[PDB]
Each structure stands twice: as C-alpha cells, then as structure tokens.
Amino acid sequence: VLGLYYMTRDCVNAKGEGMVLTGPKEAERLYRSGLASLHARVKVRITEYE
Amino acid sequence: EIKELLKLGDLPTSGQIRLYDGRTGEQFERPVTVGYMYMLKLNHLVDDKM
Amino acid sequence: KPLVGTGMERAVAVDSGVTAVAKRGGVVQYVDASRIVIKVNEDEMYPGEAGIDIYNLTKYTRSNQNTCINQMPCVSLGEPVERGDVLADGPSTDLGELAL
Amino acid sequence: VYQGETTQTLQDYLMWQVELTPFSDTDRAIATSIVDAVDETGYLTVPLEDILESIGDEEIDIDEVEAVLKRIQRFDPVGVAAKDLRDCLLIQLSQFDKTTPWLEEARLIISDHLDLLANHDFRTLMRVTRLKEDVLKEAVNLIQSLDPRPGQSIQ
Amino acid sequence: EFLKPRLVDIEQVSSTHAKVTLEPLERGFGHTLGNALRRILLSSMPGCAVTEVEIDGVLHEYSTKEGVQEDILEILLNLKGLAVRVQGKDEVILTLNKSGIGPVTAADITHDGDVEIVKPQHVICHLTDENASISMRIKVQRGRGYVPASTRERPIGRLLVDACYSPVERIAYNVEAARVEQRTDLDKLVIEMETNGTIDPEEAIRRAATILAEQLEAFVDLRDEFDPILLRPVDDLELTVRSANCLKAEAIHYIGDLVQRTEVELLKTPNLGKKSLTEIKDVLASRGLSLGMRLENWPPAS
Amino acid sequence: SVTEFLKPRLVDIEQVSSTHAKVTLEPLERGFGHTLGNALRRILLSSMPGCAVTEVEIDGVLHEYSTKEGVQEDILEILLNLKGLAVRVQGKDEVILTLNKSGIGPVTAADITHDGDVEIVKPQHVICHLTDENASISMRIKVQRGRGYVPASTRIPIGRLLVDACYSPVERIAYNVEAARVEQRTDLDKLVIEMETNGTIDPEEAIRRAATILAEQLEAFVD
Amino acid sequence: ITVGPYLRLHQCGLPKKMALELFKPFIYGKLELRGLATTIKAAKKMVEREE
C-alpha cells in the first residue's frame, strides 16, 4: 500500500513536468533514465477498453 | 545533547544519510535513518522447532 | 558491551555472582586461562599465613538450559588489584558490565 | 497417564517386509506361517513338513514352500529364517561380491567340513581340504567374521 | 565510436588502501562500469586462508593450555585473521614454535621461501609462564568465497577453521568530470579499494575485467539406469533344458523381461507346467527377486 | 580452478511477436544475474546508435498551439505521431523529407516522398487525418542520428517545432532474476530478459550489439 | 514461518528435509518403479543414505 501510494502522487514542480508522452513505456524509459520524476505532471496518450 | 554529540563526531544532525542500492548502484530517493542498535538472540531456535 | 546503556550494567554483573571478584587487594602473581593467583598486600594478611588467593575459573560447563558457562580472565600478569575488583568475566559480561 | 507405546520386534519387521513383497494369496499364507515359525535368534524352529501341514490345503507341494522360504531368507537381516548354522552361513556368503580374497575356500569349508572346525582339529582339516596353514588362517578368520545370530539386530 | 577508458594512475595511500583511476569515459558509462566492478571485486577475488590447525597437546577447541593466556577458541579466532601471500602453490604448511613469557605473534612463524607474512605484528597468543612453550602446525590453501568448516576420518586433535578467502575489505567509486583536450562531456572513474594487503590493486582490476568479459561473451553470440542384476542374460540363471527352451520360445532374453511377467502369463504359455514355474520362482528367489515387478521405460537401449 | 566460473547452458528464446522477445539464461553464479542484467539494461536504454526525427515545420503553423484548419488533430498530436516514426537511414547523419497531401482520409507514412537512403519500416503508421476535400497538408521533417534519448527542453527561424528524439531502437527493456540449482549447488541465478523494439532491428541483434559495446569497453584491462 | 516475497499465490515454500520425511512411501514406490531399487529394503537404505 505504501509503495503504490507513493508512486501515484503528484508534486507541484518536479523534474520533467509538462511534457507530452506517447505512452506508458516512454514514461518508464524516462523514469529509469533519470530524466523525469515519478511525480511529474504530464500528458500521456492512453488506450482503454470497455 | 544528542545533536551536539553528533556534531562533535562530524555527522549529520538529522541522523539520516543517503544510501545506494547494492544491486543497481542507484541512490534511494529519500534520506534513511542509519545507526547502531543493540540486538539480542532469543532462545527460540528453528533447529528445536522443525 | 551495549555502547548505549543506563548505568545499571555493573551492578547486575557484580551482584549476580557470575564473575570472579577479588576478596583482598594485592598484585597478580599468576594469570592463566583457567586459574588466577593473587599475592595479597601485607597490610591485609593474617598472622602466620602465606598470603595468596587462588581462583579457579569455570570452563565450558553445562547450564540448566543446556547452554555454556565459561569464565575468562580480564587481568594481566603483575598488575595491582583492590578488593571488589573484577578478575574474570562470566557469560554475557564484558570487563565487569552486563553484555547481553 | 502414560499408557506406553508400541515396539517393533523381529517378526513385526519381517511381516512388514512380507506385506510389501509381490506374493500371491497362497504365497502370502505360506510366508505368514514361516514368519510365525521364526524365533528370536532368526532361525526356523519347525520342519517344512509342519508348515505344509499347517497350510491346510492338499494342492500344495513342498517345492513351493522351499521357494517361499528362499525368498524370505533374503529379507533384512540376511540369513534370517535359516534351518541351521550351515545354511545361515551359506546364505550370508552368497551375497558377497566375487572379488573377496577367500570366498571359495570359506564356502568349501562351510559346505563340506564344518564338524572339523567345531572340534578344533586343524590337522585332519588340512589333509581333507589339501590346504596349507597360510590360507587356512585367513579362511577361518573370514568365516568367524559372519553373523551367527542374525535375528539379534532387532533385539 | 566510443572513447575507451585506460588505467591512468594508481595511488598507494597505505599498504592496505589504494586508489585507481580510469579515464576517459563516455556519458553514463562511469556508473555502468563502477557498479559491476564493485560487485565483482566484492564477490569473486581469490586469496589464501587458514583451514586447519594442529596444536601439540590440545584435543579439541573447548579446552585450555597451561601457561597460555587465551583459550583455544580465541587462538583459532586470531589465526582466522592471519594474512598470508603464497606465490608458488595452492597449499602450504607453516610451523610455529615459541617459548618463554611474552606475546606470540606472526613473526615467530618458521621462514618459508614461497610464503610471505604481510603483517608480522599480528598477535596470536600470550605465554605467561617461564617454562611454557607452544608448537603448532598451520595449513594454508588458496580459494575464493566463504566456506564454513561444517560444509566440508580426521584424527583426534586436528581443528578446523572457517575460511574467508576474500582479500577485499571494501570498495567505493566516484565519477568526476575529465578535462580532456577538446571535449567537455567525458567522465573519470576513481575506485577506492581497501584490502588486507595480499593482492595488487591493478591485478584485481584486471581480474575483475576478465571475469566480466568472459561472462559477457555468452551474449555476443546469442542463440538457442537400471540395476545391474536386471541386465544379465537369462542364461545366467541355471534353469533346466525345458525351462530355458520355454523362456526362449517367449523371446524372454534378459532378467528384466522375465521379472515383469506374472505367474498367470507364465502359466498360460504352452509346454510350461507348474513344476517349471516353481523352479523359475526358486531360482529367482535365490537372488532375491520375484515375479510381478513393474518397471518404467524398459528396455534401456538393450 | 579458482579462476573458473559457471557459464550459461540452457538458453531459451521466446518470440511473443516480431518485435517482442523473452530470453532465459541459466545457470549463473550467485549475484551475476543482477550485474549482467543491470549493465545490459543501462546500455540498451542510454547509449544506443539510431536515427530519429528531430524537428518539423508546417506552412500554416508558427506556434505549437496554433491552428491547421482541415486537420482532424492538433499540432501536438501530429508531433506525437511523428515521434513514433521508424527510419533506416543508410547514408549521411542528417536527412530532410517533404510531405504533401490533399484529399479526404488518413495521411500515413506511405505518403512521404521517396528517398534513396530512407527506408520506412511501417508504412501503415498514421500521421494524421484530412476531413475536407479542399484541405491540404505540407510539411518538412528532419531526421538525424544519435544515441539514446534527448529531450527537446534541453535544446531551448520561424515555425520550427522541436520534437523529442528517440534514437535508440529500444522501446522497453526489463529483467528478472530467479532461483536455479545444479545437483550440488542450490544458490544459482537464472536471468530472464524481456524486451520490445520499434521494428528497426530485432531484439536479439540489439542484445548482441549492447554486449559487444560493453565488451569492447573493457579491452584495455582484459587478460 | 517466514515470508516469501517471490512466491505466487498458489505456492508455498517447504523445506526439503521435511518433505523427504513427509513423502517417504511415495519415494519408495517411485524408486522401485524405475529399477533404481529392487527391494523395499534397498529403497529404505538408499533413502537413509540420502543419495
């Protein structure tokens, strides 16, 4: 619970804030490379099924 | 008094330092409380339980 | 030793009776892993006696809980001692302090 | 209150080995009778004719009893349910590897001339078996290394 | 075309402390090399350690020796921290003899041509009696890792010691900026190494790099009993003529084939009576076998 | 003896798709799975040669938040669609292409003007959609060569819209270490690597290239 | 009991020394089934020696 709560939070001014990503995999690449913060507020293209 | 004793030994006053993961070398995101505790071994041995 | 204590370690270590405590002052005449011989001071000797104290240490003895009881000396050959000093440490004792 | 526990005797161990052996119904009955006939030292106490009578069926010959007895004699310990000392020693020697230095001489002594060894002759025995004293000592030592009472392992 | 790193400088701060500089490195390769080198250095370096000790009069480690200040266990603990460099062989035996009052240290070991003691001041024990002497034999061998004595008969008196073969105590690394001729985007790696003084830092770095390259070569080229008695022929059994003929008429050649046959199957075959079946059962029981045994995956290629 | 280590014996490759692979290697010495996996993942993510779109220009667009009436999507949507375009430039480290179209329907990568060096990997990749018959689209796309990922924020004429450059062909790389044993030793590593590329190269080729780069970095010390 | 973080929901971690004792007759049957042992005492001795 603590880990999931920590990863799904937002900070006001984090590294990589305000960029546009092609998908979740690009977000993971940015996080692992150290180019973006885990709490940065961005816009992501999401595909969802109903 | 504890903070003064920490200052005498040239240690951070908060009692928290930066650590690195041994498997990847990456720094943990937040400072961690590291110090010394007195541990005991109790007379409940798994050799006598199994 | 705990390295963070309260000040009661010495009292518990000495009053328990697991250590060797000097009955009279003197000089360490003989030291060994199993026995200690103390040459008593001349002002603490009784008339007509050879003033020496002999301490035989408990070595690797079974306890009531199938554990080990073993004493080790903490004095060197030729050093002065006084009455009440600790001569040998018992189990869970470090220079006269409780060490659990 | 402690009521006591159960112990395993020689006959219990032999019956445990019988139950896990691929016997038929008649073979299992014969094995039951044979194991009943075994005493605490591991020797058979009745002739095979008594066992054949105790089976109670006229369709069974003595050769089947002999086969069942031979199979049982290879149970653990080896040599159990032997008719006499000679049979027990021969059974024990049969399980040894062929590389043993003095298997053949010991087998010859046990099979042919066992009374001379019991009487401590050591002179007529040499003449009968045509051996010297160099090999006879080793053969007797090998014979004395066997177990005369195999049933005491579960005493 | 990346720029390759080279070993620039080695600073020997002490006899057990050193700094090794690698330069130049591209962007991000400093940490990639540093963490792998730290793990390999802490994990896989080889060294020598004490494994067995034989003292003259002692029988086990839970005893004492007259005239010696320490117990046998403490002496073994002290010997566990002895640093030895052996340059000729993977096993050696050292001899220690001492007498008289005083500290018995590592400089009292009998001299050997191919053995070097890097810390002669290492205290082993103390003799407190004038007419007291100690003589011991110590076995040293080469290895890597940590091998407890339990995980490895012996005469009464030979005492085993846990082996910690690793010569490296701690490893640290830093990445700074390298001021190369005409570029300002190259890094420099500094490895700080603390050991027991029995290994050269440069050979340690080279050995770690060699291990890493050998392990990595697998990715550069990346692409995708029965018991003997059952195998003896049926002629080993001393059957009669008719029994052997009947068995050979059923193509039963080996014991593993006969044993799998049940009594009914061997009774319904022609020209085989109850007496011959009993004889076969008797000769099988003479070796401790029966009929009706199930075997999986038979035959084993004949 | 003391310089001899275990080597992988069971190597298994599973092809989920043409650009998605799983590789299993075992047995390994204790702790080597993390070493090898982390080194390979770092190299694959950070330092890997490739070619990518760097910036674009559109005739009717002067700012990122501008209007291109007749186009279904906004400009940033077109930038996202261009960022996922795979190329195989086999010549100079800098090429420029022109895209012109008119009509009603999807404008895809197959509509890009032909060039000798450039080889489009997925012509089905959609750039945008045109709704009106009188609508027209005209743009110039520059492709360069580099290593890894370079954000556009660190690079801050008229109408030049910057695009994040993804030179590395790796889209996703992950690894996991599991327990494996030999009949005598039980504390051994088993390495599983799951990776997906964008189609420019196979996952196996990417793994081999990363291993080659790392091995060649060590030539100055390997005995 | 300790914690196994790598386990799947349907799995548990059992010590093999316990498992050898718990599953002894199954091991006897399997040893006799593939010809490794020819008698019950042979399988018993093999399990005792822990080959």
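All chain E residue numbers match Swiss-Prot; in order, they span 7-158, 165-236, 248-325.
If you check the header, you will see the structure was determined by electron microscopy, 2.7 Å.
The backbone N, Cα and C atoms fix where each Cβ goes, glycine too.
Sequence-distant contacts of E:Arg45 (mutagenesis position), defined as residues of its own chain at least six apart whose C-beta falls under 8 angstroms from its C-beta, are absent. What Swiss-Prot says about the mutagenesis result for E:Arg45 to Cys is this: In rpoA112; temperature-sensitive, blocks RNA polymerase assembly.
According to DSSP, E:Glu165 (mutagenesis position) is assigned to coil rather than to any helix or strand. Listed in Swiss-Prot as a mutagenesis experiment, E:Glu165 to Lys is described as follows: 5-fold decrease in CRP-class II promoter-dependent transcription.
Looking at Swiss-Prot, you'll find the mutagenesis E:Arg191 to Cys noted as follows: In rpoA101; temperature-sensitive. The secondary structure of E:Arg191 (mutagenesis position), as reduced to three states from DSSP, is coil rather than helix or strand.
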Interface-adjacent mutagenesis positions, chosen from E:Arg45, E:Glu165, E:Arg191 when a CB lies under 8 A of chain D: none
Would you mind reading off the Cα separation of E:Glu165 (mutagenesis position) from E:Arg191 (mutagenesis position), to the nearest angstrom? 64
Find, among the mutagenesis positions listed as E:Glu165, E:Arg191, the one whose Cβ has the highest number of other Cβ atoms within 10 Å in the structure shown. E:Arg191
After the CB under 8 A filter against chain F, the remaining mutagenesis positions out of E:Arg45, E:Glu165, E:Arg191 are E:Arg45
